[PDB]
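*Asks:* Here it is, the structure, as structure tokens.
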Amino acid sequence: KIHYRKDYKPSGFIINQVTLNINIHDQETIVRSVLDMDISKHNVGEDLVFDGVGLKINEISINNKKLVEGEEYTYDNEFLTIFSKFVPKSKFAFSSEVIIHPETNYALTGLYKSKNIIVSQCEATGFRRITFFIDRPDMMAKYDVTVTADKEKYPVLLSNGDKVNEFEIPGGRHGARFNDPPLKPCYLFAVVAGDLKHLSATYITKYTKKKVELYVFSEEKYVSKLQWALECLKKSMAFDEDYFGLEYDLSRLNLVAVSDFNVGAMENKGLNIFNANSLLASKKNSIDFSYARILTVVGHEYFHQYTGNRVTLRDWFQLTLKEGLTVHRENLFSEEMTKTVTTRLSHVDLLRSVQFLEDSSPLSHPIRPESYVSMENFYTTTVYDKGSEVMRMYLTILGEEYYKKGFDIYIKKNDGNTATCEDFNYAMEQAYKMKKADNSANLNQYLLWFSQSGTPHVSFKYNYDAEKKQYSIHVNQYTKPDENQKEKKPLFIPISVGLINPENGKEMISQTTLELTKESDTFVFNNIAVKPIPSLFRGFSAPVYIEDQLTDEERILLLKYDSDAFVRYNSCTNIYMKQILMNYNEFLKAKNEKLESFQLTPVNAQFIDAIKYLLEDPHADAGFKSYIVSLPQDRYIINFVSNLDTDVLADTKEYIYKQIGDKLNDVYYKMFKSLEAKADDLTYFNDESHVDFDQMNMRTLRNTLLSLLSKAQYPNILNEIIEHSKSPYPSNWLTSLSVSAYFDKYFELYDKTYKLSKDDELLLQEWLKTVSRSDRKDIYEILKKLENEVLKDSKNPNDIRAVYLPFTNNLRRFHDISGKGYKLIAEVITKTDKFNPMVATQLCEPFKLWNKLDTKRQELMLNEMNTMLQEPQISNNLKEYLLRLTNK
Ligand SMILES: CC(C)(C)C(=O)N[C@@H](C(=O)NO)c1ccc(-c2cccc(/C(N)=N/O)c2)cc1
Ligand SMILES: [Mg+2]
Ligand SMILES: [Zn+2]
């Protein structure tokens, strides 16, 4: 069935109180539930219909009268229908006892078992897999939850709210009662049982001086990997206090790591549950990225406490209101904590590669969709990351002072209530009126950011009159028509701009944000002493395709002398892209015309000189340096090429890398050697509280340079690779594995790094990723080895994703013209879909670009998708996803 946003209507029923008894046993979990219910004003005497998926009914009742199946109710394993004539017309109690088995729940939705932990996951529609409920976010209720289990196996019992009772039970069992008086939607319900060890701390709030108990949990084996997460939690609480003036309102907050998790983490009230790879880390057993990952994910779930938990959603179409806004708050947090420009750059890099691809694919949708079949296919990079950019633009338009005012209005006005995207825009509009100093100013046009799909294209024309010292910027915006909107409307686009004097590299004007509200506009500047080079969309001030129309000479100057990190980064990107497009077409024509000889346009020499200039600047950011020596992501490039021949693009990249390498390899090597001391500094290796993001960036640079030098077969570089494998940092000795791919010492380091990784679950998954991403000619044989020797029949999403997803980024091998890469992944998708439809859909990501490739590869991918579609036992999740992707 298809749900439509305009069709929203309040339920005809009210659920005031939920009283749960969850009794966990060896071969079953018995769930007893009493729902104190009422009749709403929207009731028209309809049947009482509960959500309830895969529940085994022992008994159901109304006001303690046992109901008879068939006569008074029906249950089709999805909906429990109680005929209206048996439904009371005033306040009543609905009770039920059902049986579920978390032990065999491999979908990881509802209540399930992860190794030796019983854990729940209810967003979005997972609560209905635990007990009967009107499973929607506008059904707010109070929760009284009791959990019982075997004491030896599950000594630690957790749920939302305050633990009010702990008691022993005959037969070596024990129970714990949790009462949570504040109203909440059921997707925020959580329960955890297991042999958990913890680290703890006490946090005192900034303004009201409230004592908050912080707990982080994991299995005993990995308790030593919990410290950084605890630090991140404290940092998160501090930032929301310092930036937004928001304090935590509960007495206790628990973070819990589990090994089997479909996503990163979940913001269950007082009981945040994490993928282990997004909470656990140690410097000996984790790559550098884990530390940024944990900071962001812990921060993300914490910021949800206000934007998501205290102010909730009216319905699932408003998802971006809590997700886009929280990612935004998460990004502000991370930028403040890392104090490096690459943090912002990394988010732009992800958006413009992954989300832009989605936005131009058949899966394209606005951040607030008008319809859905599977809400499990709703949680997208569009909703999250474009949503975050849409939320961030409010800040750019209003400035920090008035944004904080607007955000405060939103929280104060909607605290303890459901809300919609209109509620947030309204709050922002109030601050906009204050800032603009007139009550006529509005943000009605801004709502189009929520409803209109596709990536806007913004192009520029420039003119300078030396006589009148007058400079103008003519701006045009354009969004391609798609299946969502035949006619696209102009958006409110904020363009943060600077003007650089090309003669001395100085700023010519103060900080300025151009407010483009029409299809096109001309912005004029007086008293401009000399023809400037425009610095456009500073900080990437809008989620758009930027077409600056600058010469490479101008882009080089910005790269060298502009103040804004993104514009420098983007100028470099634009120089690369122009080169990539030119060489691609040259290679393409040669292939098509079967030429015996042809010419390639060399890489701009002045550009190479500029890279060398920045690399040799001691005061330049190391992380920034790693970006400029790296070509744009393949998934970014494909947005600019029709019928992309992946082999030709691979040839293009290889030529460009070799050209730059032929001039800069000596510089690369010199830097790789000189960076070693600070990058691999071991001083704080045994201090899990000391995290230096600048240092980790230096390792990123070294490992990027090492990769370039290895591919280039730089003289005696194998020696460097061998010594690199002896480094204590996993980021280094895992890099040594992947860069050794070009040498016969590869399988030696394969065995060495495996032995180092095999005893840590998360580290082994990083090893799998490194092997999967290895630039090997025998990569298919290697994958077969991974399946037979390591992966086997594991149902762990982390294991499966680790083995297969990095390989799909192998431009040359995954897109083998035989189609065997497409066939391989499709088999894994179909296989995975049998027990975990959600992860199966995640594994479909490489097919998202299917209609952007050359016609042969289009046919190959389409055939595999249609083959998957013809699987008799295909899930609703996978089917709907593939149907949309293939325009059926
Ligand atoms: C930060 C990251 C995106 C990695 C994450 O962990 N997000 C979760 C979140 O919002 N935590 O607060 C997240 C991501 C997806 C989902 C979700 C919920 C329901 C369905 C689906 C789904 N079907 N994805 O394909 C995905 C739930 C939580
Ligand atoms: Mg403070
Ligand atoms: Zn979230």
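Here Swiss-Prot sets the residue numbers for chain A, with the shown residues being 197-1084 in order.
Going by what the header records, the deposited coordinates were determined by X-ray crystallography, 2.0 Å.
Cβ atoms here come from the backbone N, Cα and C positions, even for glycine.
Pasting the relevant annotations from Swiss-Prot:
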- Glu319, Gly460, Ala461, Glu463: peptide binding site (BINDING)
- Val459 to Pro: Severely affects substrate specificity. No effect on Zn(2+) binding (MUTAGEN)
- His496, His500, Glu519: Zn(2+) binding site (BINDING)
- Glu497: active site, proton acceptor (ACT_SITE)
*Asks:* Enumerate in sequence order the binding-site residues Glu319, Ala461, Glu519 whose Cβ-atom distance to ligand 3 is under 6 angstroms.
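*Replies:* Close enough to ligand 3 are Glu519.
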*Asks:* What subset of the binding-site residues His496, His500, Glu519 lies within 10 angstroms of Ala461 (peptide binding site) at the C-alpha level?
*Replies:* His496
*Asks:* Around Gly460 (peptide binding site), how many other C-beta atoms are within 10 angstroms of its C-beta?
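*Replies:* So the Cβ neighbour count for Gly460 (peptide binding site) comes to 17.
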*Asks:* To the nearest whole angstrom, what is the C-alpha distance linking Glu519 (Zn(2+) binding site) and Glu463 (peptide binding site)?
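*Replies:* So the Cα of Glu463 (peptide binding site) lies 11 Å away from that of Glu519 (Zn(2+) binding site).
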*Asks:* Which residues does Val459 (mutagenesis position) neighbour through Cβ under 8 Å, counting only same-chain ones at least six apart?
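*Replies:* Once residues fewer than 6 apart are set aside, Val459 (mutagenesis position) is near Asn471, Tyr575.
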*Asks:* I need the CA-to-CA distance for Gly460 (peptide binding site) versus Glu497 (active site, proton acceptor), whole Å please.
*Replies:* 10
*Asks:* What Cα-Cα separation, expressed in whole Å, is found between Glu497 (active site, proton acceptor) and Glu463 (peptide binding site)?
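*Replies:* Computed Cα spacing between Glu497 (active site, proton acceptor) and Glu463 (peptide binding site) is 5 Å.
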*Asks:* How far is it from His496 (Zn(2+) binding site) to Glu319 (peptide binding site), counting Cα to Cα, in Å?
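*Replies:* With the alpha carbons as reference points, the distance is 16 Å.
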*Asks:* Around the Cβ of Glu519 (Zn(2+) binding site), how many other Cβ atoms lie within 10 Å? Please give the count over every shown protein chain.
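*Replies:* Result for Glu519 (Zn(2+) binding site): 25 other Cβ atoms within 10 Å.
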*Asks:* May I ask for the distance between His500 (Zn(2+) binding site) and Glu463 (peptide binding site), taken between their Cα atoms and rounded to an integer number of Å?
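*Replies:* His500 (Zn(2+) binding site) to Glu463 (peptide binding site), Cα-Cα distance: 6 Å.
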